[PDB]
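The structure appears right after this line, and notes come after that.
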Amino acid sequence: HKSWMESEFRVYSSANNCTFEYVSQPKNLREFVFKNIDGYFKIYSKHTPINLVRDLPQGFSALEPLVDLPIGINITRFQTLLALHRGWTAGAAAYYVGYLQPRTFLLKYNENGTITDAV
Amino acid sequence: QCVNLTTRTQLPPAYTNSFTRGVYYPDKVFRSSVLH
Amino acid sequence: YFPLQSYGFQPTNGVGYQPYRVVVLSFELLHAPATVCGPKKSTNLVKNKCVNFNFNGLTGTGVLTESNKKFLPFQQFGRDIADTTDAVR
Ligand SMILES: *[C@@H]1O[C@H](CO)[C@@H](O)[C@H](O)[C@H]1NC(C)=O
Ligand SMILES: *[C@@H]1O[C@H](CO)[C@@H](O)[C@H](O)[C@H]1NC(C)=O
Ligand SMILES: *[C@@H]1O[C@H](CO)[C@@H](O)[C@H](O)[C@H]1NC(C)=O
């Protein structure tokens, strides 16, 4: 209108059959790794203070655990959703997707147990 | 169906490359001065 | 007929004809990956003697001397090059 209020909610029209519910509270290098193993849906993240323009920077960083959901959803696909400001206005963003594969790595733990290099 | 936005120019997506990426702690275990 | 008839509970009847609240519970085991477990009780924290311990399901025996190393604040274990548990939070 100086405030930011959300009006139109186009995700789904509605539902009947709800089985689980959770509630909480919600420049950037936010590096996420999602996992779904034996129903247990583990996610890792790293929030890093970058300041640059474009395509993926180099550099290394370990990832920390966040949450384990003992759900039993067999997730076969996904998608990303954003929000728009107002005829529409999206923004200008970068976000990368690459599927992981069952590889094998060698890790270099230091005395601090920080992973300082892997090959 | 539903209503959807138009005038959405689908520009063909492009590829990039990773650089030392996918390095996360595989488990909840501390180690020190080792290789695993 | 009418399928629904009313109850005639009266206070001055026999205890049989007086009402009883029936709470049925049907729970599942070994299926539908769980979020409700059974209850649990604790014991104390003893150190510096040759004792048995059980932390986070990990079983072992030995002397629980004070530790001198700090880990990352999510890690629970601490292990050597020979892959034997020798530290725990
Ligand atoms: C979900 O709800 C619909 C009614 O909206 C119902 O017809 C369908 O059987 C339900 N499915 C399950 C798995 O309960
Ligand atoms: C996944 O598949 C199993 C076996 O068919 C089923 O029991 C389970 O409900 C499914 N989970 C979901 C919601 O994807
Ligand atoms: C972790 O790093 C700090 C700073 O170098 C150091 O003082 C501390 O001794 C280290 N801890 C371990 C377990 O090596």
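For chain C, we keep the numbers from Swiss-Prot: what you see runs 489-577, in order.
Looking at the header, which is where the method is noted, we find electron microscopy, 3.9 Å.
Placement of Cβ uses the backbone N, Cα and C atoms for every residue, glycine included.
Annotation of the mutagenesis experiment C:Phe490 to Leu in Swiss-Prot: Increased resistance to neutralizing antibodies and human covalescent sera neutralization. Under its mutagenesis entries, Swiss-Prot includes C:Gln493 to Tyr with the note: Reduced host ACE2-binding affinity in vitro. According to Swiss-Prot, the mutagenesis experiment C:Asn501 to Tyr carries the annotation: Increased binding affinity to human ACE2. One mutagenesis experiment named in Swiss-Prot is C:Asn501 to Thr, and its note says Reduced host ACE2-binding affinity in vitro. The mutagenesis experiment C:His519 to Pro is recorded by Swiss-Prot, whose note states: Increased resistance to human covalescent sera neutralization. Where Swiss-Prot documents C:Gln493 to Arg as a natural variant, the accompanying text is: In strain: Omicron/BA.1, Omicron/BA.2, Omicron/BA.2.12.1. Among the natural variants that Swiss-Prot reports, C:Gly496 to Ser is described with the note: In strain: Omicron/BA.1. Record note (Swiss-Prot), natural variant C:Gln498 to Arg: In strain: Omicron/BA.1, Omicron/BA.2, Omicron/BA.2.12.1, Omicron/BA.2.75, Omicron/BA.4, Omicron/BA.5, Omicron/BQ.1.1, Omicron/XBB.1.5, Omicron/EG.5.1. The unchanged residue is displayed. As a natural variant entry, C:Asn501 to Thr appears in Swiss-Prot alongside the note: In strain: 19B/501T. One natural variant catalogued in Swiss-Prot, C:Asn501 to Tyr, is accompanied by this note: In strain: Alpha/B.1.1.7, Beta/B.1.351, Gamma/P.1, Theta/P.3, Mu/B.1.621, 19B/501Y, Omicron/BA.1, Omicron/BA.2, Omicron/BA.2.12.1, Omicron/BA.2.75, Omicron/BA.4, Omicron/BA.5, Omicron/BQ.1.1, Omicron/XBB.1.5, Omicron/EG.5.1; May enhance affinity to human ACE2 receptor. For the natural variant C:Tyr505 to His, the note given in Swiss-Prot is In strain: Omicron/BA.1, Omicron/BA.2, Omicron/BA.2.12.1, Omicron/BA.2.75, Omicron/BA.4, Omicron/BA.5, Omicron/BQ.1.1, Omicron/XBB.1.5, Omicron/EG.5.1. C:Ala570 to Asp appears in Swiss-Prot as a natural variant; the accompanying note says: In strain: Alpha/B.1.1.7.
Mapped onto this structure are the features recorded in Swiss-Prot.
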{"residue": "C:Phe490", "record": "mutagenesis position", "contacts (Cβ under 8 Å, 6+ apart)": "none"}
{"residue": "C:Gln493", "record": "mutagenesis position", "contacts (Cβ under 8 Å, 6+ apart)": "none"}
{"residue": "C:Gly496", "record": "variant position", "contacts (Cβ under 8 Å, 6+ apart)": "none"}
{"residue": "C:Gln498", "record": "variant position", "contacts (Cβ under 8 Å, 6+ apart)": "C:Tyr505"}
{"residue": "C:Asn501", "record": "mutagenesis position", "contacts (Cβ under 8 Å, 6+ apart)": "none"}
{"residue": "C:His519", "record": "mutagenesis position", "contacts (Cβ under 8 Å, 6+ apart)": "none"}
{"residue": "C:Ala570", "record": "variant position", "contacts (Cβ under 8 Å, 6+ apart)": "none"}
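Counting every protein chain shown, 11 other Cβ atoms lie within 10 Å of the Cβ of C:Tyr505 (variant position).
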